[PDB]
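Visitor: Just dropping this structure here.
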Amino acid sequence: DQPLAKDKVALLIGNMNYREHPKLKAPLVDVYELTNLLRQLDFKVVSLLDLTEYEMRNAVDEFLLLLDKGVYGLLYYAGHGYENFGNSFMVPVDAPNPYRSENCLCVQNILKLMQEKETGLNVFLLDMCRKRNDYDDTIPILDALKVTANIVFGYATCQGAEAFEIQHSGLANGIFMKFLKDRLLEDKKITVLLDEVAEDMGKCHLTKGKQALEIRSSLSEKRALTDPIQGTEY
Amino acid sequence: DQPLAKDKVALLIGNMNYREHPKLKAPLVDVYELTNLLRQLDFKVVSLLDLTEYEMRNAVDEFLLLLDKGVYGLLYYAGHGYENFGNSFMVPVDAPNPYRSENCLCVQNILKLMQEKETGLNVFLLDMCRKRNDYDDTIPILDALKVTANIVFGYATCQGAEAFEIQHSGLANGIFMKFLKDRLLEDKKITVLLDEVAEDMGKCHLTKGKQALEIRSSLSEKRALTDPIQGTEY
Amino acid sequence: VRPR
Amino acid sequence: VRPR
C-alpha cells in the first residue's frame, strides 16, 4: 500500500541565450536548484542549458529511452514558450523570429511518447509563458491520449498569461522555482504539493494579477516524488 | 483568516431528452443529488433539466446576474458535450445532428463573464464527454482570461475521452457524481476535495482506462464550498 | 456504461 | 519582472 516507483527519471532544460529573442537569466539557477532537490529524492537527473532545437529533440529521445513500465518520469523546462489551442510549445535558443510550431517542441507529443512506455507517473513542470503565437499558422488535430490517470502538469502560469523571473535576476530564482523549491521535498502526493505552492505564490506581491500557478492533474493514485524505488530499502 | 464568501450561488443543468442525439438518464438524479448537497452548504441553487439552447443561454444570464464581487459561483452540467482546441462546449437538447459551436454554449465564455463580476471563486464541474466535434469548423481565438487565481475545473473525464453513466441507469448516479457526492460536504479546499474524488474514482473497475477525473485549478487561496457567508454567524 |  |  505504499506506492512505489520502478525508477525515478527527470529531464531538466533551461534556455537563456536566445539568438533572436530576449535573453533570460534565471533558468540556470532554476535548473541548478531543481537538479539538487530531485537528486535528494533519488531521481536520475539529466540537466541541460541553452539547447538548440536539435539538442532538445535529442535530449528528449534520451530521456524517453530511460522510461519504462512503472517509472516516474518528470520534465522541467525553463525558458521561452507559447501555447496555441491548448498545446504548449517549448522554444529552442536557435528559434528564428518569427517562428512556428515546426521550430519548437510540443509538450503533448512528448507526453504521448511517455505513455507508450507505460510510465507509472508523468509530471511536467513548465516554467514558461503561455500566450498565443500569432505566426503559428498550424492546427493540432493530435490523437486523443490514453486515459492513464497518472498525469500532472504544474504550469508556472495560466493559459494566455506570462511566467516571470526577476529583472536583472542575478542569483534569484524565477517566480515558480522560488516557491517550488521550499515544498518539493515534502512527502505528499505531487498534486497536493503543487497546490501548496500555488497558495505560497499567491502571497507574492510582484506577480498578483499576472502570474498564477496552474495545476492540471488526472493522477488518481496517491503518488509522490518521494515514493521509494521498488526493491531498494526504505 | 477564515476565507469568506460574499454569497454562494450555483447553476445546475442536466440534459437528457435529446431530440437528435442519444438520450441520457442519470443527469436527473445527478442534478437532484448535487442540488441537495449544495443547499446543505448554503448555496442558492437553480437546478434545471432538458434545456434547449435558448433556455441554456437564459439560465446562464440569470446565474450571471446573481454574481458579484466576492461571490462563489459554481456551474454544474451533466449531459452531452465536446471539446475542440481546449474549449469545452455544452450541447442543448435541441442541437441538430450534426451541430457546430454556434448551437452550443462555450464554457470559457461563461467564465470570462463571471470574472467580469469579480467573483471570489469560480467552479465548473463538467460531467460530459470531451471528444472533438469533427463538424465544428470554427476556431476559438478567444481573448486571454485575466489571472484571478480563483478558478477550479472538475472535469468528469480527460480531454479526448468520454464521461459515463450506468447503462439503463435507473436510480444510479453517473460515475462522476457517484464519487463526488460522498466528499462534497468535507470542509477542505475544493482543489483538495476534488483530488480525493479523483482517487476514489480510480478504484472503479467499470471505468479503468476510459474515464478519469481531471482537475484544473489556479485557485491560490484556500477556498472551500463550506466557507461561511460574510456577515452570517458561523 | 453509456457515454455522455 | 522579466517574462518568459
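Chain A is numbered as in Swiss-Prot; shown residues: 336-569, in order.
Yeah, the Cβs are placed from backbone N, Cα and C, and that goes for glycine too.
Copied straight from Swiss-Prot:
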ACT_SITE  A:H415  active site
MUTAGEN   A:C464 to A  Slight decrease in NF-kappa-B activation
ACT_SITE  A:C464  active site
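How buried are the listed features, and what sits near them?
Guide: Proximity of A:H415 (active site) to non-local residues of its own chain (separation of 6 or more, Cβ distance below 8 Å) is seen for A:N350, A:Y353, A:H356, A:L359, A:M425, A:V426, A:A430, A:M463, A:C464, given in sequence order.
Taken residue by residue with DSSP, A:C464 (mutagenesis position) is part of neither helix nor strand, so it is coil. Around the Cβ of A:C464 (mutagenesis position), the number of neighbouring Cβ atoms within 10 Å comes to 22.
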